Amino acid sequence: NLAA
Amino acid sequence: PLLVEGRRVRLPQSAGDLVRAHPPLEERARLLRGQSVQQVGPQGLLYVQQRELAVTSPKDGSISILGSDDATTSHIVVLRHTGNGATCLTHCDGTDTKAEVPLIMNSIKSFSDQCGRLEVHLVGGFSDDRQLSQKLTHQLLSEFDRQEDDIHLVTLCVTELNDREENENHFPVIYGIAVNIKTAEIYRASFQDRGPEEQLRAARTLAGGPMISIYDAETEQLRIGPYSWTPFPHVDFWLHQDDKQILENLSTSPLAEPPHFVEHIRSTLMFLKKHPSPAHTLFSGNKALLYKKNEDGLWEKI
């Protein structure tokens, strides 16, 4: 998952 | 409001207790977890990325399957009006749930063709060290229950309900799900082909873009763009760190990612370095990158  | 077995859900409440208290929710969770992962092909597929939305109807001739993958702290939400079949799959990551659930409701409430009910499905996440999946389930159940329309919770396999452990390290059981639009059936799935413009659409979310709708059901087109973002801070610094320091700061779950996730980060960070501002460089005439489904069910550029 990508952390914005 | 949000309904379960015809009765309203009392909130706040954990999904584990909500599933234990209602047999049909536990029934769906036992079945979904026991499914062997399916390898969904590219035919008729519409892959949804993190922080993306896709809505369509069984009257579509192009798209027959929606799906998303790599959900570690995210929740892949599926909303569907039974009867007519309007289906919406989004990959909620929790950046702004208060404004994303109205996007989901509006994507379905436009299809009016009365008959059926609204069924919502919630899958993904695990028990992480940062309580991210727990906070995302809290927000999603509250935003749906604040709605006016009656929404019936059918699937709820999230967080504690979707968790496994190896070597005293926790990570999710279900990483991705596909939902077949003609038959309204959801199953575990993996996706080898993830549509066109993977690096362009992933860099948009890593740069801080909001949730968008990527499919227009009227013309059956894939519309990617135009996107504009601030140049990502310290691209060269993160492009030179090791794999360990990349997952700790650019990922919400350092130890729960699928393999080669660093390759996905390095490839995406590489894209942001070449394109600091893609406003008038990747979108000529400020028109979106249009795609349509091929005779063989593939995404071909128009």
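Here chain B follows Swiss-Prot for its numbers: 2-114, 117-305, in order, are the residues you see.
Yeah, the Cβs are placed from backbone N, Cα and C, and that goes for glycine too.
Recorded in Swiss-Prot as a mutagenesis result, B:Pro2 to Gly carries the remark: 3-fold reduction in catalytic activity. Annotation note: B:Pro2 (mutagenesis position) sits in a coil segment as assigned by DSSP.
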What count of other C-beta atoms do you get within 10 angstroms of the C-beta of B:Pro2 (mutagenesis position), across all chains shown? 13
